[PDB]
Number of protein chains: 2
Amino acid sequence: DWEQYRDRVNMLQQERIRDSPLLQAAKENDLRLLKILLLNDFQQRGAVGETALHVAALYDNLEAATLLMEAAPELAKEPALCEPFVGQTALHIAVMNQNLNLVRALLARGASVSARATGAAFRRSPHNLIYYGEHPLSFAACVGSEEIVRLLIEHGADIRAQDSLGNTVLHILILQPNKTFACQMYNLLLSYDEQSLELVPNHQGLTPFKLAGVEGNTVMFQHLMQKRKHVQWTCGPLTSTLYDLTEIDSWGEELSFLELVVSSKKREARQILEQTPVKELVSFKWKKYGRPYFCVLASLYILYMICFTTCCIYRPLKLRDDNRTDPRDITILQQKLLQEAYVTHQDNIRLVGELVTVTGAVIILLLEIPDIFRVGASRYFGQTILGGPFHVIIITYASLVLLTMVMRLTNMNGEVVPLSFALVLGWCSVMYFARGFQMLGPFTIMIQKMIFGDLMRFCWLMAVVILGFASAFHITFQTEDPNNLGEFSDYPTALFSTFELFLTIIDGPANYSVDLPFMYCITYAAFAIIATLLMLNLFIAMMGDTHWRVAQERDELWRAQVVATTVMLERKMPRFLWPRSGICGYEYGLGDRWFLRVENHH
Amino acid sequence: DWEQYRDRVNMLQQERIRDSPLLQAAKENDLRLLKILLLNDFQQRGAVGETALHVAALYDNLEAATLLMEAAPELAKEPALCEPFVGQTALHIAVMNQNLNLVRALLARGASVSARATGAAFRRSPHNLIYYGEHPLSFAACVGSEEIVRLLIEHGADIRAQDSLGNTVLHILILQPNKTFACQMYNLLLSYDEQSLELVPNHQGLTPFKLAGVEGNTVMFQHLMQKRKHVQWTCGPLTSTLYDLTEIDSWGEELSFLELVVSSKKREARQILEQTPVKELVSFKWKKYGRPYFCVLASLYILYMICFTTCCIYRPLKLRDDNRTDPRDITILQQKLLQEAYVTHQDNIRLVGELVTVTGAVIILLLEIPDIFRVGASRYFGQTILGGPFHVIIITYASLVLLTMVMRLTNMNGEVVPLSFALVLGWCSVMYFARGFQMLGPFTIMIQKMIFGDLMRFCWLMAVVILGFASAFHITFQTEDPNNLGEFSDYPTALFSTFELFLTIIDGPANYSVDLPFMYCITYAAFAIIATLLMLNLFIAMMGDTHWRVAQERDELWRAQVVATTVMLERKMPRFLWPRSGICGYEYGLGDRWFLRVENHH
Ligand SMILES: CCCCC/C=C/C/C=C/CCCCCCCC(=O)O[C@H](COC(=O)CCCCCCCCCCCCCCC)COP(=O)([O-])OCC[N+](C)(C)C
Ligand SMILES: CCCCC/C=C/C/C=C/CCCCCCCC(=O)O[C@H](COC(=O)CCCCCCCCCCCCCCC)COP(=O)([O-])OCC[N+](C)(C)C
Ligand SMILES: CC(C)[C@@H](C)/C=C/[C@@H](C)[C@H]1CC[C@H]2C3=CC=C4C[C@@H](O)CC[C@]4(C)[C@H]3CC[C@]12C
Ligand SMILES: CC(C)[C@@H](C)/C=C/[C@@H](C)[C@H]1CC[C@H]2C3=CC=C4C[C@@H](O)CC[C@]4(C)[C@H]3CC[C@]12C
Ligand SMILES: CC(C)[C@@H](C)/C=C/[C@@H](C)[C@H]1CC[C@H]2C3=CC=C4C[C@@H](O)CC[C@]4(C)[C@H]3CC[C@]12C
Ligand SMILES: CC(C)[C@@H](C)/C=C/[C@@H](C)[C@H]1CC[C@H]2C3=CC=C4C[C@@H](O)CC[C@]4(C)[C@H]3CC[C@]12C
Ligand SMILES: Clc1ccc(CO[C@H](Cn2ccnc2)c2ccc(Cl)cc2Cl)cc1
Ligand SMILES: Clc1ccc(CO[C@H](Cn2ccnc2)c2ccc(Cl)cc2Cl)cc1
């Protein structure tokens, strides 16, 4: 694994540094020994191809570093050579240690301002504790060393240079955790912008502005917006400001800023939706257009589920064509064949409801399947904010409807099976629309967070209790007459009875007209204590405990689900239903831009 | 919508200011350009009829404003002209910007101290972030600018002037959010009162004192009471104070201060009921008169419900007059007709209970219907503090009793229907009286806050689960013999069974003497996990979470419901039962006033 490899790399590196007297002296700064070694081979390299000057820079030894450079000035030009540290110069190290005196002394000797630390130890990854990109300028920037940043830009640091992710120094500052200084650095770098560096995309296509949204960097987002706003007037406690929406609303771009924020996997990204140009924009879009269209679509879907349900209630059945010879058989009706299922006026009235039913299942797949391939199947089905679990069950619903159509046409028996799944999944998919309503929306997120959290843990331990007790109850009744207590009469019935007895959805077996096994009363007392009293009530206790701790995040997830719904509706619906949002600049002489005006009290 | 209109107004305003070189110079303060333009048409107006001097005042440019006034002194007199800003002078703007030097310079040039900003941007509304009324003095006051307030009063600001709501500067200060400075301003304005300005009503009929109650301004209320109290004595740690009740008790006034506070829709208004002249007054009224009369009325209503119930238990029925030919029919009795329903001594004893029952339903409507028209139907039925939901069900109860009387008299069949509603609603309306008792009162507010909150959200998602599963269970059993498992034998029974199975109020279907469908055991396992375990227990978890967060407001709502009951009883009951409260001043030589004396430890 990578941790064991990095560890060896570090161990071999320290071993070489102890083995070589020149690298050893570069780490210890014993200028006596180092002068004698240099007066007496300067190319000597550690375990990763690093020079004695990289070693002096790593241990921050300016005296050893200047002796090494005075003896062999060419060392200032050298990269490290091996897979972890490829391209790392003594200048990258001196910059990361903030040694301005060593950085000057290296630049005075031709150390490259444009060198790229291409090795893995520099790549963005979960493996690496930092990500400064690849260049001395990007290091000095993320390190928060203006004096080094100016010194490098003077010496030719290309400010528009890009690393292996395509990230410029501006993209890299958006990724750093000192969000507050990163701003002062962001302004220092834009003081040399003179296409703007603000508009350069990385290889994901993200500009710095889109990256601050995607990464949830709310401090850099609100800092970037201070240069995309104009104060129209202030009068007493009131100010009117005009925000340029060109970045946030992303008109006619192939993937918008708000899509990138709502689909981001960072929990910090949802906080961007609470910021001033945005909250007001997504709130305007939702009241004016989003909620009216979502209430119409919710109503049409519920009427379509009533239509589908009615085609199940009036499903085509006839009297069985053979006798119930087994006294335990209760089936009295059978399917009509296709050639007899459409004969009466009521069958033709149903056929309209069935063709509407099938048409809705086709339309569901025509609307769903393309969005799997844009968003990505895992995000499509995994993301709570995008509706992931409802996209699974609506595709499953439409698939079970189309399977039921193929079964009808082919005279295949057993349409009850796909229709029973399609009725449960079809109606529970009406919970998709709960996200538009402040009453139902946050509660539907508790249902989801309780299903995947507490109900899953409960069902795993509930299963071993049911297997223990269903087996004990089955073998207790194995020897007794099945007609006197039917609940445990075979292992599948004993499992199902024990599951219903666990949840108290059926009454505990009892027949006072006969002597039940004494081992049953012992086993059922232990079961009612463990299953019913302790665990079924411990479920309520752990749900009540989960609920107060999740209640803040559920509201944030709901406020984000409303924005994701707003963004979905505007991307999918015909534009004539969704007029461009905000204020057109052109009819007021402001040029091609579109704006949001907000008035605030202070 | 108004937001899009205000936004255009702001955009057209800024466009004109950029288009006109004179308004542009008034905003930028480039005295070079402005001197040349004025030396070279001074009437030029922006998008809302505002002058270049309004523009200089808005951008707070005293140098541009004094050049514009020096070139054309008549500009100081000008209002703005268009619908948002009608009547707004440069003096309104200079006052709101607190520019005392510009305000003098305008007043020195005849700017009107009595101008009214009649435009909508000044009206009280949810659309407007501030409300300063219409006059320069009311602006200077709400802005908290004594030096400008004195300067205006010297120049003739009519302190008794009223805006389009009838609000004086005192009413407007009660509405402002800096409740603490507003007091220092309130005293500054009363220093010029010399009918008192304290007693002038707005167009709602509210004086400043009633408005501080209605708006829940507890800081201004307790400040107003410092001038309506007298300290009789202090001895060591004890003080005795005498509060004038003339304002709070509002004797013989058509609508009292305490009615206006308990019927207010502001959540802050209930906090007035916790203040020193009041809490002691409403507590005295409740112990001495309120609770004794409310316990008598509670007892009389419960005895009337026992009387009505007894007329239902002894309802007049006879043997059916035709055979039960359908083997699934269980009806054996039928109504007696009016001409046979009153024959025995026990029928005449009932008839007294029925005439008492009907008389109580008439009395309920005679007591209820007038109060709908005073309070207003929406407040009458909407307000928790006034008893809103109990006023709905008591009017509904009386209507179902009078309908049942019309049915009896007309020999109409089916009296079971209106009587079953009248028994449920009649007895649940006994919960109205829970508000008098500290044990039952706050709990009856949780019942209400759980019905309209958590039970509503639950019932919406519970309904789609019941529609999904009732349909799956119905079509699973559609083909099987109805006599072996009756629960899902038609769609209305399948809905009702699935509702009872959701809540575990009936046992899960099972008949071990026959092979049930395998799809039933699959569907019922999924149902018991989703309905019974997860959601029925998630109801308890979300109620437990709502309960601790609502528990403070429920106690405040209960303490306010007791005062609303006290105020109701005193307004409705015969005065001889409700002696005037407090201490008559006349028999101690204090004149016509009535007082509350409170003794306090400090
Ligand atoms: C997110 C939570 C997920 C939790 C997942 C857990 C699920 C709960 C239960 C598992 C379903 C097991 C279904 C067994 C059906 C047997 C039918 C049958 O064929 O029975 C028996 C055969 O087998 C048995 O004897 C026993 C089967 C093996 C033991 C039970 C299954 C264990 C499954 C373990 C799963 C992992 C659990 C780990 C901890 C969670 C035959 O039938 P018979 O009884 O008529 O005997 C006919 C013959 N005589 C009359 C002579 C008796
Ligand atoms: C604050 C919370 C408020 C929540 C409100 C929600 C309410 C829960 C349930 C709704 C009541 C529906 C009553 C249906 C009665 C049908 C009787 C009948 O006539 O059935 C059927 C006819 O209809 C049906 O087939 C299906 C009816 C349509 C679907 C069910 C109603 C959907 C209502 C949706 C409401 C909105 C929900 C949105 C999400 C909350 C006939 O009768 P049969 O079965 O004897 O068939 C006789 C004929 N064979 C023998 C051949 C079968
Ligand atoms: C035999 C059939 C009837 C069984 C398998 C059916 C399972 C249904 C009842 C289960 C399967 C997954 C469940 C499920 C998945 C996830 C979510 C998202 C959550 O935010 C709301 C509840 C909701 C929508 C629930 C509802 C109930 C579902 C849809
Ligand atoms: C406790 C958790 C883990 C939940 C999920 C466990 C469910 C188990 C107990 C349930 C789910 C589906 C049930 C089930 C499916 C269908 C049938 C066919 C029926 O003719 C006999 C019972 C039988 C065989 C039962 C046995 C018990 C099962 C397997
Ligand atoms: C068919 C009939 C019997 C059905 C419709 C009757 C409904 C009754 C049970 C329901 C309807 C509204 C409910 C209701 C409304 C509001 C309140 C106010 C609350 O502070 C206490 C409970 C209380 C008083 C409850 C009691 C139960 C009521 C009165
Ligand atoms: C889950 C929430 C939404 C609550 C309110 C839902 C209630 C539903 C399930 C209940 C309320 C009243 C019930 C109801 C009313 C009366 C009858 C007549 C009876 O002869 C057959 C059942 C039938 C038709 C049932 C069906 C199920 C209903 C409609
Ligand atoms: Cl789980 C679930 C999901 C969505 C709805 C949709 O609920 C709304 C009503 N509502 C309830 C609360 N706030 C709004 C609705 C019901 C019926 C029809 Cl036909 C249209 C609409 Cl818009 C109900 C349950
Ligand atoms: Cl929901 C409800 C509402 C009101 C009462 C009234 O309860 C009181 C008794 N009580 C109980 C607690 N504190 C006082 C009562 C009962 C019977 C009779 Cl006849 C008269 C009275 Cl005054 C009881 C339930």
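Throughout, chain B uses Swiss-Prot numbering, with the displayed residues spanning 28-67, 71-224, 230-637 in order.
The way this entry was determined, per its header, is electron microscopy, 2.9 Å.
Backbone N, Cα and C define each Cβ position, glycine as well.
Features reported for this protein in Swiss-Prot:
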type    : residues                    : note
BINDING : B:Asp542                    : Ca(2+) binding site
MUTAGEN : B:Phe425 to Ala             : Decreased inhibition by the synthetic drug econazole
MUTAGEN : B:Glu535 to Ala             : Minor effects on Ca(2+) permeation
MUTAGEN : B:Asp542 to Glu, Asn or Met : Attenuates Ca(2+) permeation and Ca(2+)-dependent current decay
MUTAGEN : B:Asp542 to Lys             : Abolishes channel activity
MUTAGEN : B:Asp542 to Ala             : Abolishes Ca(2+) permeation and Ca(2+)-dependent current decay; no effect on monovalent cations permeation
MUTAGEN : B:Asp550 to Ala             : Minor effects on Ca(2+) permeation
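Where Swiss-Prot records a feature, it is marked here on the structure.
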residue	record	contacts (Cβ under 8 Å, 6+ apart)
B:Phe425	mutagenesis position	B:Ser464, B:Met466, B:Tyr467
B:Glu535	mutagenesis position	B:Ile541
B:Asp542	mutagenesis position	none
B:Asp550	mutagenesis position	none
Chain A neighbours, filtered from mutagenesis positions B:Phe425, B:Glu535, B:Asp550, Cβ-Cβ distance under 8 Å:
B:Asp550
Assigned element (helix, strand, coil) containing B:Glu535 (mutagenesis position), judged by DSSP:
helix
I want to verify one value. Collapsing DSSP to three states, which class is B:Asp550 (mutagenesis position)?
strand
Does DSSP give B:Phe425 (mutagenesis position) helix, strand or coil?
helix
